[PDB]
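To start, the structure itself, in C-alpha cells.
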Amino acid sequence: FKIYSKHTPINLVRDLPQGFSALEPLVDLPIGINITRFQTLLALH
Amino acid sequence: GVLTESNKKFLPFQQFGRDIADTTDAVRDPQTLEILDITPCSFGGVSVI
Ligand SMILES: *[C@@H]1O[C@H](CO)[C@@H](O)[C@H](O)[C@H]1NC(C)=O
C-alpha cells in the first residue's frame, strides 16, 4: 500500500482542485492484504 | 567507470539514476548517503601514420 501526498495548494480558483502538481511517495507499507471495500472516519457531533 | 561529485539532486526515496537506455548515470552510496555521477573513462580508437 503506497501512499502519496501533496499539501501546499494553488489559489488559482476557489473550492476547485484546478492545476497540476506531481506527487512524491511518502510511505510504502508492506503488509500483503486483500481489500475490496473501505470507509472513512470523520468527527461527529 | 570514473566517479566525480554530482551537481544533481535525488529525492529521498530514490536511490539510482539513469538517462537513456538503462545507463546508470548516477548513484548514491549506502554509507555517506552522498550523490555521485558515473561516466565511462577515456576509451577510443588508435590509428597509425
Ligand atoms: C555509517 O557509519 C558512518 C561512520 O561515521 C557514518 O558516517 C554513516 O552515516 C553511517 N551510515 C549509515 C547508513 O548508518
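Chain A uses Swiss-Prot numbers throughout; the residues present, in order, are 201-245.
Cβ coordinates come from backbone N, Cα and C, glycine included.
Features as listed in Swiss-Prot:
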VARIANT   A:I210 to V  In strain: Omicron/BA.2.75
VARIANT   A:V213 to G  In strain: Omicron/BA.2, Omicron/BA.2.12.1, Omicron/BA.2.75, Omicron/BA.4, Omicron/BA.5, Omicron/BQ.1.1
VARIANT   A:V213 to E  In strain: Omicron/XBB.1.5, Omicron/EG.5.1
VARIANT   A:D215 to G  In strain: Beta/B.1.351
VARIANT   A:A222 to V  In strain: 20A.EU1
MUTAGEN   A:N234 to Q  Increased resistance to neutralizing antibodies
Name the residues of the same chain, 6+ apart in sequence, whose Cβ is under 8 Å from the Cβ of A:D215 (variant position)?
none
If one measures from the C-alpha of A:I210 (variant position) to the C-alpha of A:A222 (variant position), what distance in angstrom results, rounded to a whole number?
13
When neighbour density is defined as the number of other C-beta atoms within 10 angstroms of a residue's C-beta, which of the variant positions A:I210, A:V213, A:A222 has the lowest density?
A:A222
Round to the nearest Å and give the CA-to-CA distance linking A:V213 (variant position) with A:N234 (mutagenesis position).
38
A:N234 (mutagenesis position) CB neighbourhood, other CB atoms within 10 A:
4
